[PDB]
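Let me begin by presenting the structure, written as structure tokens, before commenting on it.
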Amino acid sequence: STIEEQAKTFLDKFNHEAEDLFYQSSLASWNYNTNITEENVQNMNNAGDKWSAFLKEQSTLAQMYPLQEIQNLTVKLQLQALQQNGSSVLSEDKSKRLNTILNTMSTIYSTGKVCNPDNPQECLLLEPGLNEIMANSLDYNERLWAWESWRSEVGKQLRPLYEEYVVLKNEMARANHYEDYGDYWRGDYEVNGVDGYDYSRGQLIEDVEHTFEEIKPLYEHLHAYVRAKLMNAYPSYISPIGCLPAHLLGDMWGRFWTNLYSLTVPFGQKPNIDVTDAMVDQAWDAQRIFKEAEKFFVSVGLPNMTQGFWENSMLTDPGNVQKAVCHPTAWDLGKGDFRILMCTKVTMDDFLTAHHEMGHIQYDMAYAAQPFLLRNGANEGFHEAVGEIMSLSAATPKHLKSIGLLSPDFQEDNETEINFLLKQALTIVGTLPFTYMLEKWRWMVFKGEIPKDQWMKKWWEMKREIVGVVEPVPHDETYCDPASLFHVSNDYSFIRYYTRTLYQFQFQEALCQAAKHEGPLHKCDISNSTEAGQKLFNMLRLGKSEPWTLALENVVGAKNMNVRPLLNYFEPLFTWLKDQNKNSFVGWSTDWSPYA
Amino acid sequence: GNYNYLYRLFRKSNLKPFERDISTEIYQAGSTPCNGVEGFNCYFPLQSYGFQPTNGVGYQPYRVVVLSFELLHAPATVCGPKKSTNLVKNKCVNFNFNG
Ligand SMILES: *[C@@H]1O[C@H](CO)[C@@H](O)[C@H](O)[C@H]1NC(C)=O
Ligand SMILES: *[C@@H]1O[C@H](CO)[C@@H](O)[C@H](O)[C@H]1NC(C)=O
Ligand SMILES: *[C@@H]1O[C@H](CO)[C@@H](O)[C@H](O)[C@H]1NC(C)=O
Ligand SMILES: *[C@@H]1O[C@H](CO)[C@@H](O)[C@H](O)[C@H]1NC(C)=O
Ligand SMILES: *[C@@H]1O[C@H](CO)[C@@H](O)[C@H](O)[C@H]1NC(C)=O
Ligand SMILES: *[C@@H]1O[C@H](CO)[C@@H](O)[C@H](O)[C@H]1NC(C)=O
């Protein structure tokens, strides 16, 4: 005759029912990723609808139980997520627009078109067409057209469609008794019910800003250094007094700066650190690349992979007619079933991608014993950060020599380390402003305190101030290029990546100190250290059962979002950049010269 | 999925050790009863396990059996295979016959 027991009586039945339906949905989705046919699409829709409707009925059955007298913290988190009414407020007519509008957006977004107007020679999808025309060509005239080939042929028609999407989604906050739709994404980091450990929803914005004033000085020198070297390819086209173009930072959106390593090599006369020719010499295969990864984890102390994975998963592309997408994704089917989806290839990124992706699977099984609702990480950022810490150690020269891929006698000189450090900075430091760049715009537009006419003028102006990018060509209001990004178009919280970098460095120092490493952080290693293994496994197994704030105290002991232990990693790279930028113009103001 | 094995998910009282319960009674959460029609409180305890070849080794259905050994007033139990040897003759030899 108490509410505490009633909640438990409801969760236990849901846990058994939820996993049964989830397992059927999970296994079914695998077939669609192996052989796609006209009869396969309808089959998956039949299973998806019932699975989607299953949670709707369960949420209603938990509404009448009040949440103001359940002292047990374990069920409070589960009940809060399961009680999300969501789209139930929308009427039947209004409910049908969500599926129709999202579906047509996906197929429209999936149509890759690079065919030259008035010249239809041929044009393939995004991956074979867009990636090659920019990662290999060095022509400005065609690159500018490629910029307009996607922002003027695909995003032009999204202006009226994107308009209706934002205005209704913002209304969901009122239906859920929330402030704004942007505040909904902040509920993951919200902590309540604990005296002194509570985290306010609005504290996330201030904390992110409070951690940004230290990032800017590092970015100021990085922007100054990169522009000096980028000037070589275009001697008389860009003045070294302003900012840099948007279409020369690796990707079209500038998310990854990996491709800029070759263009800005410090001293390319000597051969780079490449072991691709070494692998073929020893005849490396699919089974050997993954087996070496397994023995890396056992050395740390973690248990080895189960036998239901090697003989149950796929490694290479099967057949020739099977064109199913093999995007890198982490699969946790449960009941000891774990699979890896990707197209294996003999390349540096793919080898790192396999190591990066398999880390997510290991974290999934850490909290397996927890119920289905709590079977997840502490927050959105923990899952991605956990799977990247081991990547840093795997790329260290010491670890490479340990296995034997690298030569036994390989000196570790200052040049041999700056290039490696620069590579990490490009894909870590370079993307940090961009991750906060996109979220800030999304947070304010979802709030609704932005008139229609100021969208484009404000987006470009503050980009030139903080990010420091000059517009290749003026764009008017009807252009909707920021919405073309994958996460924003499909309603995915992109803030999780912002905490990934901060979380990765916070744990990197925590794991390194637990490993009793004696040396610089960049040379730190985690293998052959059971002390680090047990410390990591202690927090991974927690999952969502415990507040995420307490998880931080278990590794660094700080309840707040620490910001100091992230620049120490880049302190070496910062030192050699400071003296190299003695005469370079560091610090850019408003600049109209490139396109006055 | 091998949906041929079921189990009793819920029971009002803990089962007496070494008891098989075969009943159709449904679990009672609150005070409102159910007249055989499934509702929001009937909570039909019976559920069917789902076993597939893709299940993990640690979660496969293990074929487990239990053997009990207790002494009651009934004497002359039955034991395992008594081991017999080869007889010998014309030698002073200890013999251990049946009793
Ligand atoms: C797709 O492949 C799965 C797995 O082999 C199979 O069960 C299914 O019948 C296939 N579907 C079609 C349409 O071939
Ligand atoms: C909540 O109930 C579970 C049920 O076993 C128990 O393990 C846990 O310690 C309880 N927690 C609190 C805070 O009461
Ligand atoms: C969720 O939506 C339903 C349907 O209108 C409504 O009855 C309920 O009060 C809503 N709950 C919240 C928390 O918004
Ligand atoms: C995994 O580790 C266990 C425990 O040491 C061992 O018995 C087993 O053989 C290992 N797996 C493989 C494939 O060797
Ligand atoms: C870890 O220990 C193994 C033990 O055989 C050794 O081969 C390997 O070189 C060691 N690696 C490091 C980085 O200490
Ligand atoms: C660091 O490496 C550079 C590479 O040319 C070299 O000139 C310099 O002397 C090195 N400094 C030290 C302290 O080894």
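We're sticking with Swiss-Prot numbering for chain B, so the shown stretch reads 447-545, in order.
Even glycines carry a Cβ here, placed using N, Cα and C.
Here the residue is the original one, but Swiss-Prot notes a natural variant at this spot, B:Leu452 to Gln: In strain: Omicron/BA.2.12.1. Applying an 8 A CB threshold to same-chain residues 6+ apart, the list for B:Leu452 (variant position) reads B:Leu492, B:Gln493, B:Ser494, B:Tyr495.
Annotation of the natural variant B:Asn460 to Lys in Swiss-Prot: In strain: Omicron/BA.2.75, Omicron/BQ.1.1, Omicron/XBB.1.5, Omicron/EG.5.1. Long-range C-beta contacts of B:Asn460 (variant position), restricted to its own chain and to partners at least six residues apart, with a cutoff below 8 Å, are absent.
In Swiss-Prot, a mutagenesis experiment is listed as B:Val483 to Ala, annotated with the note Increased resistance to neutralizing antibodies. Annotation for B:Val483 (mutagenesis position): no spatial neighbours, criterion Cβ-Cβ under 8 Å with sequence separation of six or more. Under the three-state DSSP scheme, B:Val483 (mutagenesis position) falls in the coil class.
Cβ neighbours within 10 Å of B:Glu484 (mutagenesis position), excluding its own Cβ and spanning all shown chains: 10. Record note (Swiss-Prot) on the mutagenesis of B:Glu484 to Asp: Increased replication in human TMEM106B overexpressing cells.
According to Swiss-Prot, the natural variant B:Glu484 to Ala carries the annotation: In strain: Omicron/BA.1, Omicron/BA.2, Omicron/BA.2.12.1, Omicron/BA.2.75, Omicron/BA.4, Omicron/BA.5, Omicron/BQ.1.1, Omicron/XBB.1.5, Omicron/EG.5.1.
In sequence order, the list of same-chain residues 6 or more apart from B:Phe486 (variant position) whose Cβ falls under 8 Å from its Cβ is empty. Under the heading of natural variants, Swiss-Prot lists B:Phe486 to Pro and annotates it as follows: In strain: Omicron/XBB.1.5, Omicron/EG.5.1.
Long-range C-beta contacts of B:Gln498 (variant position), restricted to its own chain and to partners at least six residues apart, with a cutoff below 8 Å, comprise B:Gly447, B:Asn448. In the three-state DSSP scheme, B:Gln498 (variant position) falls into the coil class. Quoted from Swiss-Prot, the note attached to the natural variant B:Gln498 to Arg states: In strain: Omicron/BA.1, Omicron/BA.2, Omicron/BA.2.12.1, Omicron/BA.2.75, Omicron/BA.4, Omicron/BA.5, Omicron/BQ.1.1, Omicron/XBB.1.5, Omicron/EG.5.1.
Here the residue is the original one, but Swiss-Prot notes a natural variant at this spot, B:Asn501 to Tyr: In strain: Alpha/B.1.1.7, Beta/B.1.351, Gamma/P.1, Theta/P.3, Mu/B.1.621, 19B/501Y, Omicron/BA.1, Omicron/BA.2, Omicron/BA.2.12.1, Omicron/BA.2.75, Omicron/BA.4, Omicron/BA.5, Omicron/BQ.1.1, Omicron/XBB.1.5, Omicron/EG.5.1; May enhance affinity to human ACE2 receptor. Around B:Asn501 (variant position), no same-chain residue at least 6 positions away in sequence has a Cβ under 8 Å from its Cβ.
Annotation of the natural variant B:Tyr505 to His in Swiss-Prot: In strain: Omicron/BA.1, Omicron/BA.2, Omicron/BA.2.12.1, Omicron/BA.2.75, Omicron/BA.4, Omicron/BA.5, Omicron/BQ.1.1, Omicron/XBB.1.5, Omicron/EG.5.1; the original residue is retained in the structure shown. Around B:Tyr505 (variant position), a 10 Å sphere centred on its CB holds 15 further CB atoms from the protein chains shown.
With respect to their backbone Cα atoms, B:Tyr505 (variant position) and B:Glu484 (mutagenesis position) stand 30 Å from each other. DSSP assigns B:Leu452 (variant position) to a strand segment in the three-state reduction. Less than 8 angstroms from a Cβ of chain A: among the recorded positions B:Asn460, B:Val483, B:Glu484, B:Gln498, B:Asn501, B:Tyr505, that describes B:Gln498, B:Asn501, B:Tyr505.
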